[PDB]
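Everything below concerns the one structure shown next.
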Amino acid sequence: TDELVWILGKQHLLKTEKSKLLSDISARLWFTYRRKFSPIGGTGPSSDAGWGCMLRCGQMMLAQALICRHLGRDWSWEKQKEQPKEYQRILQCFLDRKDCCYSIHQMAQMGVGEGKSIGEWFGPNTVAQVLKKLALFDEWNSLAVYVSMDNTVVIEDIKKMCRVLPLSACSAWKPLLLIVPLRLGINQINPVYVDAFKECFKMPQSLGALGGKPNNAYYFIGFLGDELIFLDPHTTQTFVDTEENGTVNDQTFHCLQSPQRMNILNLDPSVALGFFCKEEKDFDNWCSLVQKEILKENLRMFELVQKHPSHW
Amino acid sequence: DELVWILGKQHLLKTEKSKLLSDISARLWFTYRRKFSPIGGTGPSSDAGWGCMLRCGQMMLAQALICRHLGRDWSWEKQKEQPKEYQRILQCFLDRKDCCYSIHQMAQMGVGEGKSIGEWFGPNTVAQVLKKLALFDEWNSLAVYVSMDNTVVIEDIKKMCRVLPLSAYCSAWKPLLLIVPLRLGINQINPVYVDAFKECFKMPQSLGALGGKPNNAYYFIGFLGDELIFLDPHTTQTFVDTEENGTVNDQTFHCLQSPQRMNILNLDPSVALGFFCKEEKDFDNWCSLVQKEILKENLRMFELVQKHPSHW
């Protein structure tokens, strides 16, 4: 009994800290299928039920990065009455209306640019590219988004992406959303990658992972033993819009159900790991952890290199 | 008196030299500039020495915009009162942060591809830059398709360009900028691709090609015999800003020189073809010409396939 549980870089004891575990999971922003929103593109869907689940999981990963950026990993929506202004502003980016930058509308529209019709389910690499492009429109957050190719993360490319020239004749660092799409096996996850996969969830920078079969996408946030813990978008809820006072009710955006688990060995092999590095020191620390916990394996789950691989 | 091809139009070298010259000078020409506002506040105030592929990208895109609004046959020389689209297209490329395809915006977008402001990068990178910047141009509302692995996919393009009716009344087609990055050899162009490469410049949809060695990028617009004809950005001119009446002096944006030539066999093997398909019929027509002239080769320069390649 009382196994150690990991959720997004934070540890909880199963029995003695069950309440802390549960509140940490319910404090994450939860995005499910919605219905009765304005038809996407005018004549498109008014509900993403049945097709939108990977977009929903992308939203949950991005929101977690945003929550951490402004409010920190230890923040919770239940611990105080007067919410920081940033919370409501973050949440409202994900409302189901075209004028919100990370809405189902904008994500589905951006998918078209990746050659996916509005209404198509698509996998983790595609949603990673969708997130990268949508971030270009968010001046408030002004995120760098790095999506690895060929299982390889390049240090110098990231630093170039994140370092911003001084305005006046100090270099700033753009907070980094780092996504690593991976294929962990042909049909099932190869046991050789299990420990390294688990290690990812133990890193303070961890935003978990995107995964699942087509039309069964889940947002994986941690693990206990050989089971992954995930948030599930497969509940259709009515569109919730802002009130007259400019705020939106957050009730339906937090999951208070019993946490859901699945065996890692049942997970579809196509995943995308997510990490958030607020400052250069965070990315440097992430590199150290990867070097220690990931690169030590003979069959490496992904690669971390200093210089951009030179092409023939 | 050879037949000369420039961007889908034929000209007789001796008998029609004047028409050939006028056709070439009519294209919008973008060169290095100096004394513009420092990129990012403390960055370069000139792109001399590094901006040449960005300039060639500008020239290719400008050609597409001109064709979209005014037509391939249109010339700034043929009338006194210019259509309003001419100055509006030109001003998209002014060396100002507030212009959507400025040197400023292109270099800044390159950062998101892992390239520092001031770095030269190749045809694939500038293609991705163009694709992202097009997201911000609501006037033109272009689809930008950049092929991967030498392969153009028909169904992906059609999904990208066909837009749902706005009202419950017909599907529009977004005008398409189609870019095909290719590597045609290891150190020089494999002679086997020469005929197919030439065929591209003969198609009515042809925007020519982007190419050249690092820091020696040229915009190829046609050919004569075994020589390519190009526009050369490697002259440093002074930043041109708007006059009090809102227009810009356009004299330095048209190249009045003798056509610039080089032997095809001296071309850097790393290129990107560009094509413009204003409507679906233009794209269907392009597919037919490619099927006839490109795919017939035993060694094909690129692939054009119906269904998105299956992956293991």
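Chain A is numbered as in Swiss-Prot; shown residues: 25-193, 217-359, in order.
Recorded method is X-ray crystallography, 2.1 Å.
Each Cβ is built from the backbone N, Cα and C atoms, and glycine gets one as well.
Taking Cβ-Cβ distances under 8 Å and a sequence separation of 6 or more, the neighbours of A:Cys77 (active site, nucleophile) in its chain are A:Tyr57, A:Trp145, A:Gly259, A:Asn262, A:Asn263, A:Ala264, A:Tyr265, A:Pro280, A:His281. The DSSP secondary structure for A:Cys77 (active site, nucleophile) is helix. What Swiss-Prot lists as active site, nucleophile is A:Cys77, and the listing cites similarity to another entry.
Residues annotated as active site in Swiss-Prot: A:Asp279 (among others). Every protein chain considered, the tally of other Cβ atoms within 10 Å of the Cβ of A:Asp279 (active site) stands at 19.
Cβ-based neighbour count (10 Å, all protein chains) for A:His281 (active site) stands at 16. Marked as active site by Swiss-Prot: A:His281 (among others).
Annotation of the mutagenesis experiment A:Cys81 to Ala in Swiss-Prot: Reduces the redox sensitivity and retains activity in presence of H(2)O(2).
Taking the C-alpha positions, the distance from A:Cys81 (mutagenesis position) to A:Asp279 (active site) comes to 8 Å.
Residues A:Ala193 and A:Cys217 bracket an unmodelled region of 23 residues, and their Cα atoms lie at a distance of 9 Å.
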